[PDB]
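A.B. asks: Structure in structure tokens, see below.
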Amino acid sequence: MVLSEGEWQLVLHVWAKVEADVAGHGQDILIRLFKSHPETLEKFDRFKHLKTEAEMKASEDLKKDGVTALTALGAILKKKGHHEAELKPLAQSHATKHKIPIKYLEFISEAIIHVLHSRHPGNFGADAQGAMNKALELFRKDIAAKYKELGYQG
Ligand code: HEM
């Protein structure tokens, strides 16, 4: 699959707004993920013990991981599909060290779309959401292919 330049522009336009507050979006996205799919929280040994949203909002460790995740995703999106080099180390750590199934990448993709829809209605209309979904689908498809090559695929 391949996105058009127009689709990439819609993706990068809303991402530019996300970059105005990376830490804030990072918290919102991870917390959305953990509330919608509690099982994903078990993968984060640092704060698997958090019980409530209030505790999650106060966690500096969660906020830092959110920034790290979004910054890595932003770098990938900015490559507009030419992200082979960026995906290699990410695929290896998440497949071999963290053991993150593709299902969880789908879950976080859903959280990203939910938060952008909530915080940026003016720049996340139907066409923009479709472009973002297409970009995330491409990311998941390529990461899944790498998982397979690495011996994980799951
Ligand atoms: C948007 C997709 C994601 C991106 C771009 C991303 C990016 C990153 C980055 C850059 C790191 C630090 C370097 C590394 O270990 O590779 C990291 C660590 C990690 N990621 Fe992801 N990640 C994503 C999704 C997920 C998901 C869905 C989970 C599991 C629910 C997850 C769990 C972890 C864990 C457990 C760590 C290690 C944290 C620690 O113990 O310090 N990641 N991720």
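All positions are counted from 1 along the displayed chain.
How was it done? The header gives X-ray crystallography, 1.7 Å.
A Cβ is built for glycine as well, from the same backbone N, Cα and C atoms used for every other residue.
Here's the feature list from Swiss-Prot:
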- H94: heme b binding site (BINDING)
- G122 to A: In metmyoglobin (VARIANT)
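Set these features in their place in the structure for me.
C.D. replies: With a 10 A radius on its CB, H94 (heme b binding site) counts 21 other CB atoms from all the protein chains.
Taking all protein chains in view, 9 other C-beta atoms sit within 10 angstroms of the C-beta of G122 (variant position).
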